[PDB]
Amino acid sequence: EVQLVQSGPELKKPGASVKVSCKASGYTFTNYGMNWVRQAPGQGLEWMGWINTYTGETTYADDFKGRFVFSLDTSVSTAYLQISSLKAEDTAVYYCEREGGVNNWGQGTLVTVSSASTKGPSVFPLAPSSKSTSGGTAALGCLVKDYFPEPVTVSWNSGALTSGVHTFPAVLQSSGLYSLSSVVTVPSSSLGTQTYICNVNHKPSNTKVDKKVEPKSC
Amino acid sequence: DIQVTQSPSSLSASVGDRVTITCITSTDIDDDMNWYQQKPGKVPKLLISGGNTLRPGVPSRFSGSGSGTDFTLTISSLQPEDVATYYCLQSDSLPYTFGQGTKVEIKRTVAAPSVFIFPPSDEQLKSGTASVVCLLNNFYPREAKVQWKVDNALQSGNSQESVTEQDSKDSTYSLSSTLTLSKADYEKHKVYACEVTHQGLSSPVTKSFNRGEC
Amino acid sequence: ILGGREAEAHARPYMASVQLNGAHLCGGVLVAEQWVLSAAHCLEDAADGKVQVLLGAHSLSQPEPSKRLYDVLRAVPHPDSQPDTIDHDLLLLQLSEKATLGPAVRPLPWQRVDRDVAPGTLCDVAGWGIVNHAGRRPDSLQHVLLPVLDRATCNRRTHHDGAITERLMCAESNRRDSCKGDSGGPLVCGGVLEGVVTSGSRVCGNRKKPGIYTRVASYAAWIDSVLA
């Protein structure tokens, strides 16, 4: 099947440059061009331009002319996006979209442009208590505090627990570090018998934390 | 570059309603209009391609119409899972161009939040900081007010709020409110209270604990 | 042929008119003495009719010394072609006998090396198909030089949206194009046959729908087998 896999998130200082990869598989890379799309945080989709994978010819949308360069490596069936002279406003998710046929997109690449340094999060349990009990239902979670840059992924029991999960959008604290909480409402009877782990992954700092969230005694 | 004007910016409608979104191009573009759906934390999904062609695995409730300049996306019977931002894209020639987007929300019955309070963990206390978390779970409408009280003293400037996107199944929101204190201030006081004001609550609800309780 | 001009009489000796009850139906290319290459979809709605191949023609109506109308001994479509697909749209016609060769009747060499014609390469396409959007067919043979369009550009959603395989090729269609009645006809690049027109129900002369041609080199072994 068709697959488009992009490189991981990156943090770059202003004035620096970044190279995002879009590895294509399951089809003839030269039969279809590659489109580039940007999505700044909380903004709309922006068609950046296209690269013809057969000829290497490029077409850029007006806003994207200059600092943005599309390139290819046909031998590894990879399309690249190079952004030079990075600035704060370039902080966005960058997607590759294969042009034509059954519509396929890469998963996106979060690029953060900041002078602030990488920090892995500290994971703290939000233990299920009688405060958080709802008759037969119990709320528990994880506080994913003090990390930079975004993103972090939170899953419950290695992806097995999805029902009732609310992973809150991150907020930027006064410190310039992100924080968020991920909560899950589960039956109370399940506690003690079934264990609850939050799997926190922060790729920019290569931090993977697996925190057991257990009930506590006063 | 071809210009596109998407309308409206946002709308709210009930389950079963008909949603109508429009895109007007700066030139005659024939049939070459596309429509994309983007859910909260997901990659864009192409719903309709040129000629108003429905794509595989896209429900029949989605349809396109229009030619030349005036294009319309129609969701004939709005479903909870349809909550997302919708974008049109003109593909007449290169470079292609997106519309500004239309955020689509579901108007549903008023649901009261279920309120939970979490004292800071013993582990966090070690580090020299205390986070008190308040959870307002599965409520409708979006608008909610959270007030923090430490030993019955109203707080300001030391709390941050975060709201989820509308749930794809029940159309509710959830909210976290975090009170940030030093370990010194946290160990100084006893009563930590989270007061919630929401349309689904007759009178404001308070969820609280005393330092040293679970 | 849209946005083209009249071909010099008999300058393409390989050019054939595939006929149904004495009316031009499709273009064709003499590839051997007794064999004409055309498209399989040409024979789709014929069944009852008299299928014939006219060689050494310039004018369809007017008598010319070289004009000879040949009956069809055998009709060999590609075994994998069928009515619902543009795939393998090739047809080998066996004439009633070997063709009377001369200055106006001569077979054309076809591309054997299976490698794409470079994008931009100017190719020649001839036929007795429609010359305008009103459906007007010409009396005499028309032609047009067309630049080869790369597969990726041709596969864009605006164009053929992934329908262009490695066995198909594209040429530009902006106000200069192959059209209805040019199907089965030749696309010649540097005197060698590279493609066989496969127009179908595609709009013509519209830059948004580039011309589609079956790459002969992809079907090298099959042509050899039928001709041997």
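In chain C, numbers come from Swiss-Prot; the residues present are 26-253, in order.
Looks like X-ray crystallography, 2.4 Å, at least that's what the header says.
Backbone N, Cα and C atoms are what each Cβ position is placed from, and that goes for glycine too.
Quick look at what Swiss-Prot annotates:
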- C:26-253: domain 'Peptidase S1' (DOMAIN)
- C:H66: active site, charge relay system (ACT_SITE)
- C:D114: active site, charge relay system (ACT_SITE)
- C:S208 to A: Abolished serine endopeptidase activity (MUTAGEN)
- C:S208: active site, charge relay system (ACT_SITE)
May I ask for the distance between C:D114 (active site, charge relay system) and C:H66 (active site, charge relay system), taken between their Cα atoms and rounded to an integer number of Å?
7
If you draw a 10 Å sphere on the Cβ of C:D114 (active site, charge relay system), how many other Cβ atoms land inside?
27
What's the CA to CA span in angstrom from C:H66 (active site, charge relay system) over to C:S208 (mutagenesis position)?
9
Using a 10 Å cut-off, grab the number of neighbouring Cβ atoms around the Cβ of C:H66 (active site, charge relay system), all chains included.
22
Would you mind listing, in sequence order, the residues at least six apart from C:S208 (mutagenesis position) in the same chain with a Cβ closer than 8 Å to its Cβ?
C:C51, C:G52, C:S63, C:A64, C:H66, C:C67, C:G154, C:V222, C:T223, C:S224, C:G225
DSSP state at C:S208 (mutagenesis position), helix/strand/coil:
coil
For C:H66 (active site, charge relay system): DSSP state (helix, strand, coil):
helix
